[PDB]
Amino acid sequence: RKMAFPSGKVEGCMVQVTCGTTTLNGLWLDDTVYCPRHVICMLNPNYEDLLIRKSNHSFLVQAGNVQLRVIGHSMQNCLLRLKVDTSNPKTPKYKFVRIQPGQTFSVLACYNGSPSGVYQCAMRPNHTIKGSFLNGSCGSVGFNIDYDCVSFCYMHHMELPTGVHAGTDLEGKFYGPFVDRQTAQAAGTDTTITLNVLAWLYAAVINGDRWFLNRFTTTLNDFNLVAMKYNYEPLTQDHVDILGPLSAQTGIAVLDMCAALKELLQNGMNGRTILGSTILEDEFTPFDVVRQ
Amino acid sequence: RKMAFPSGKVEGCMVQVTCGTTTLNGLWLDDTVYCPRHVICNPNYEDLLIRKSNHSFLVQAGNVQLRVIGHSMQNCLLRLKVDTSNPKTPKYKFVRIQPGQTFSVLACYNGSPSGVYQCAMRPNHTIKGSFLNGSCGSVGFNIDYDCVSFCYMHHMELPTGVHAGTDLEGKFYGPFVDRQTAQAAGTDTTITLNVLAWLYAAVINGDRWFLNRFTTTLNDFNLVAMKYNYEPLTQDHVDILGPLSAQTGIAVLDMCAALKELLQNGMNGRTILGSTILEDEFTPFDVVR
Ligand SMILES: *[C@@](O)(CO)[C@H](C[C@@H]1CCNC1=O)NC(=O)[C@H](CC(C)C)NC(=O)c1cc2c(OC)cccc2[nH]1
Ligand SMILES: *[C@@](O)(CO)[C@H](C[C@@H]1CCNC1=O)NC(=O)[C@H](CC(C)C)NC(=O)c1cc2c(OC)cccc2[nH]1
């Protein structure tokens, strides 16, 4: 099952940022509030021009009942760093990280500064996420929690015409070739996260369906050559080592699981299922499998 | 997408309760801590509790230690009275959920919340959770408005991998007892009303391939439902699906005729809202939210 991290430490940081009539979500850490810079906008806007035309007083920042006053502002990439007169008493230990494709994080969906729901998603190889984001969701945040430290890694900005979502890290650099404009943008073709599909296949073996296994063998090179022809990410030697624990628990060598996957890619499943589905799941990490 | 409620108001109520070498998670509301009674541990729990002093309960809220002032047992739960009243307790109710309804689980270990996720009370009164060793005392809830409705406390994993537990009054969901016994639930069924709500959800998102021009009656639908291990559908169920009927413009018995086709013919490798299976853990209330 897809589990999310507990959202509490992040709920205390969610605020509402309003400019004129356009409102979105912001992240209040210490005396600074972060939010997508498009709060000040629509096609091909000059963001420097519009920021210099804006006064601190223009930004309405509400944190629950309280109103916070912008004591200053600056732009970092596609984000705005509003300085506020109050430090957030509920700020957690935190860091900004750049999540990598294949990896997962939890999204705390927010509307009007109120956290609505938390779900877990992965960053795809084409630098989009298959999220659930309605109008009002910009500035909602993705994050991982290790110990008591929160790793902020995603701020929501856009939904591509194809249903998927695009955003930035906490420094405002967009993941992927997207720009914050009211234009239709296309992601690159979405390749499948091989490392996670193998983790799934290992998970299926621990659950007791082995029907897709075989005695054929493969080298890493030859598996990667097949995989790319089916739009699957090549498997690095690093990924092989990551699968080590799942390999020893099941007694099935990683290259033999790849030989299995190679046969699934080339012949499909004759309507057969793994863990109940006809399609191979690719947002369960090896860590997720090991933990559960 | 399954979405869990923000777990913040619950995480501040999670504490650790230890009796000897036995540890589990507890729920700290006001001045009382709720936790599965087997923390004191087929025995007799009335005998075990009388031999227990308040001093023997190690209750910890994070770094802090709480002193048990008194206690009492209600069903399968302990009500530990403590000297401190939790400053973080939200507005809350205890409710008993009905099968088919959904909630969020804050999975906890050694008093530390580690994960949140959605799940549903199955018709056989189990839940398909994700619980590991140390997870008893983990709590299920709904956070509608600012009021938290606690509805589940975790107690066990059956041989089949599903989970079982009680309400916050300590009465089990289902036939189970808190003993170290292998126990069996009844045969499960598929939550028909939830499957239909999810079909309405797909239409709203534009997946309409499974629709058709036919209609069915309630009685004819249930003839097909019974054969495929779905719960019978009732007129109460149809009235619940009213608002989604209106939003999509598809009559509730039109959607049933679409579902009978999906059951009879199956889905030919095609997918509804991403999955290759008919999802039954999204309720009509869920889809509105
Ligand atoms: C934020 O809420 C906006 O502050 C919003 C979130 C999306 C709305 C629906 N689901 C979401 O995830 N973001 C946008 O509306 C952004 C705003 C930009 C960055 C200025 N724009 C889009 O996501 C967008 C624009 C267009 C488009 O043009 C018009 C054509 C096709 C798709 C598309 N997406
Ligand atoms: C709590 O953590 C208990 O301290 C624990 C949670 C489960 C452990 C693994 N995953 C869980 O969800 N609960 C138990 O161990 C309970 C304790 C009872 C209520 C006294 N027991 C079981 O879940 C249990 C016992 C047996 C069994 O016996 C023999 C045989 C088969 C399954 C089984 N489950």
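We're sticking with Swiss-Prot numbering for chain A, so the shown stretch reads 3267-3307, 3312-3562, in order.
Heads up, the Cβ atoms here are built off N, Cα and C, so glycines get one too.
Here Swiss-Prot flags A:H3304 (among others) as active site, for 3CL-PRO activity. Around A:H3304 (active site, for 3CL-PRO activity), the C-beta neighbours below 8 angstroms that are at least 6 residues distant in the chain are A:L3290, A:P3315, A:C3348, A:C3408, A:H3427, A:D3450.
There are 15 other CB atoms within 10 A of the CB of A:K3353 (variant position), with all protein chains counted. Annotation of the natural variant A:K3353 to R in Swiss-Prot: In strain: Beta/B.1.351; the original residue is retained in the structure shown.
Neighbours of A:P3395 (variant position), defined as other CB atoms within 10 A of its CB across all chains, total 22. Among the sequence features in Swiss-Prot, the natural variant A:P3395 to H is noted as follows: In strain: Omicron/BA.1, Omicron/BA.2, Omicron/BA.2.12.1, Omicron/BA.2.75, Omicron/BA.4, Omicron/BA.5, Omicron/BQ.1.1, Omicron/XBB.1.5, Omicron/EG.5.1.
Neighbours of A:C3408 (active site, for 3CL-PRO activity), defined as other CB atoms within 10 A of its CB across all chains, total 25. Taken from Swiss-Prot, the feature active site, for 3CL-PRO activity applies to A:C3408 (among others).
Among the sequence features in Swiss-Prot, the natural variant A:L3468 to V is noted as follows: In strain: Zeta/P.2. In this structure, A:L3468 (variant position) is part of a helix by DSSP. In the structure as shown, the Cβ atom of A:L3468 (variant position) sits within 10 Å of 26 other Cβ atoms.
Under DSSP, A:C3408 (active site, for 3CL-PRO activity) is assigned to coil, being neither helix nor strand in the three-state scheme. DSSP assigns A:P3395 (variant position) to coil in the three-state reduction, outside any helix or strand.
Proximity of the recorded positions (A:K3353, A:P3395, A:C3408, A:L3468) to ligand 1: a Cβ under 6 Å from the molecule is found for A:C3408.
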